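**Student:** Input: one structure, supplied below.
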Amino acid sequence: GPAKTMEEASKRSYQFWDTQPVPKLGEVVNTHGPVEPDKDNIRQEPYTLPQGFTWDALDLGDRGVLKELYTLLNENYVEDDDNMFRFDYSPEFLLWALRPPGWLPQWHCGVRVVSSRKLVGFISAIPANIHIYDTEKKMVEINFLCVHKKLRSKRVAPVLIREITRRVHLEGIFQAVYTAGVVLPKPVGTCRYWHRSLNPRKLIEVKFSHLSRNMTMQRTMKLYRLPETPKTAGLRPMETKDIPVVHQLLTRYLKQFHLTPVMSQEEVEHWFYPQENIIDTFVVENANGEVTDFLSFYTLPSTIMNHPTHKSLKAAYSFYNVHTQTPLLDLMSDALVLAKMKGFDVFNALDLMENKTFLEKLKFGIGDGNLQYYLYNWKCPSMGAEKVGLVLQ
Amino acid sequence: XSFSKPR
Ligand SMILES: CCCCCCCCCCCCCC(=O)SCCNC(=O)CCNC(=O)[C@H](O)C(C)(C)COP(=O)(O)OP(=O)(O)OC[C@H]1O[C@@H](n2cnc3c(N)ncnc32)[C@H](O)[C@@H]1OP(=O)(O)O
Ligand SMILES: [Cl-]
């Protein structure tokens, strides 16, 4: 029974998470540092799976194996709390998220049925340098934990977690960062998703949103109408020549937050260079030819579970948005217009970084889902959403 | 990560 608020979570016990190097939910933390020492001998044997299941590292460069992972996630990954929509990460998106600079094949950790070889579980790690308050640490980011619906509630997820932990330890890394919609010991920060309608007619039709407080449909479409072209002078897609200045802009901008990525220039290229239907980045190049701002959002459609025939909910997720000369409000207004132009139905953003300064003004509505941020084997004070400067996939 | 929709 996963908890979604900390009031529900503070009641229950965590048989697995109590055994792990994370702070207790009750804890107020005032120190900064590891919970347990770096290990100088690591278990060489994989952890034991239930009878009939085996480990398999997934080579995603094999298109057949990538399709197997795509299918596992398409049928069993995260749903909304009403079981009406399920994320539909594309194979090309999965390659973007799972093969960044430094990726390792043993960190694409699958579980297969022994007799049929069917893929029924997965978890992944990717390397990341993380800045947390006054410390920079090489960590991994853990994502795409998924157990087949037919295999749920058999304690397979703790085995997946211990096994990726072991495989990361073997590479000399003893901290991780991750996000989840559920409350576990112990969030370092809690963010909330907000939603900006772009195609309100379709969102109402699929019951992603509802005609609120009796306005007509006519009145709703006019309320959410956007200009057909952006307003900021010099806005254009990011190009190869912009990689260094985007890296420079992002690095200085992120210093004001307390949990942030520390990206090399090669990582900036990976995470921001535009790729159709995966990642969009637009820069502002001013009258002097200098790039002074940039906006970015990634593509994440969702299956409509009750009518899986009726196309899909096309959503854009705000990524990193850096402003030094264009007002952030204007930059995000342009982000909405570009997402509308590109055929997105909704534009999603969290309330982290400086996002609360524009959410209400740009007619975002508050969502029903939280996003909790976590660190593994790092005990530090929690922080408000506006100090979180990290966006995962 | 988390699938949210408008309240
Ligand atoms: C140094 C390196 C360290 C690296 C590791 C760092 C930590 C990484 C941590 C993972 C980061 C993930 C980041 C993402 O990818 S968050 C996305 C998670 N994926 C989904 O929500 C997809 C849909 N759901 C599923 O596929 C299953 O329901 C999952 C796989 C989630 C659980 O399978 P199942 O439903 O069959 O449960 P069980 O009986 O096997 O096991 C129940 C135990 O599992 C605890 N549980 C439930 N949900 C989560 C969760 N989302 N994170 C951590 N723990 C979770 C639960 O509280 C209980 O522990 P405790 O209550 O007894 O204590
Ligand atoms: Cl705290």
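The residues of chain A that appear here are 104-496 by Swiss-Prot count, in order.
Header lists the method as X-ray crystallography, 1.9 Å.
Even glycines carry a Cβ here, placed using N, Cα and C.
The annotation tetradecanoyl-CoA binding site is assigned in Swiss-Prot to A:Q118, A:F119, A:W120, A:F247, A:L248, A:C249, A:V250, A:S256, A:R258, A:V259, A:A260. Listed in Swiss-Prot as a mutagenesis experiment, A:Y180 to P is described as follows: Abolished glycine- and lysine-myristoyltransferase activities. According to Swiss-Prot, the mutagenesis experiment A:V181 to L carries the annotation: Reduced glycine N-myristoyltransferase activity. For the mutagenesis experiment A:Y192 to A, the note given by Swiss-Prot reads: Reduced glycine N-myristoyltransferase activity. Here the residue is the original one, but Swiss-Prot notes a mutagenesis experiment at this spot, A:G492 to D or K: Reduced activity.
Quick one: how deep are these features, and who are their neighbours?
**Tutor:** In this structure, A:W120 (tetradecanoyl-CoA binding site) is part of a helix by DSSP.
The C-beta environment of A:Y180 (mutagenesis position), restricted to residues of the same chain at least 6 apart in sequence and closer than 8 Å, consists of A:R189, A:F190, A:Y192, A:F247, A:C249.
Less than 8 angstroms from the CB of A:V181 (mutagenesis position) sit A:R189, A:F190, A:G284, each of them six or more residues away in the same chain.
Reduced to three states, the DSSP call for A:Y192 (mutagenesis position) is coil.
Residue density at A:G492 (mutagenesis position): 21 other Cβ atoms are found within 10 A of its Cβ, drawing on all protein chains shown. Under the DSSP three-state reduction, A:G492 (mutagenesis position) is assigned to coil, being neither helix nor strand.
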**Student:** Of the binding-site residues listed here (A:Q118, A:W120, A:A260), which is spatially closest to A:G492 (mutagenesis position) when Cα positions are compared?
**Tutor:** A:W120
**Student:** Cβ within less than 8 Å of a chain B Cβ is the test here; which of the mutagenesis positions A:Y180, A:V181, A:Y192 meet it?
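**Tutor:** Answer, by Cβ distance to chain B: A:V181.
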**Student:** Tell me the Cβ neighbour count for A:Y192 (mutagenesis position), meaning other Cβ atoms within 10 Å of its Cβ, over all protein chains shown.
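**Tutor:** Looking across every protein chain shown, the total is 22.
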**Student:** Where ligand 1 binds, which of the recorded positions A:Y192, A:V250, A:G492 are close by, with Cβ under 6 Å?
**Tutor:** A:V250
**Student:** Between all pairs in A:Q118, A:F119, A:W120, A:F247, A:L248, A:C249, A:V250, A:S256, A:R258, A:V259, A:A260 (listed as tetradecanoyl-CoA binders), what's the biggest Cα distance, rounded to the nearest Å?
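**Tutor:** With A:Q118, A:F119, A:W120, A:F247, A:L248, A:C249, A:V250, A:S256, A:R258, A:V259, A:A260 as the binding residues for tetradecanoyl-CoA, the largest Cα distance is 22 Å.
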**Student:** If you count other CB atoms within 10 A of each CB, which of A:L248, A:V250, A:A260 wins among these binding-site residues?
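**Tutor:** The residue with the most neighbouring Cβ atoms within 10 Å is A:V250.
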**Student:** Taking the Cβ of each of the binding-site residues and counting other Cβ atoms inside 10 Å, which one has the highest number: A:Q118, A:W120, A:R258?
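**Tutor:** The most densely surrounded of these binding-site residues is A:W120.
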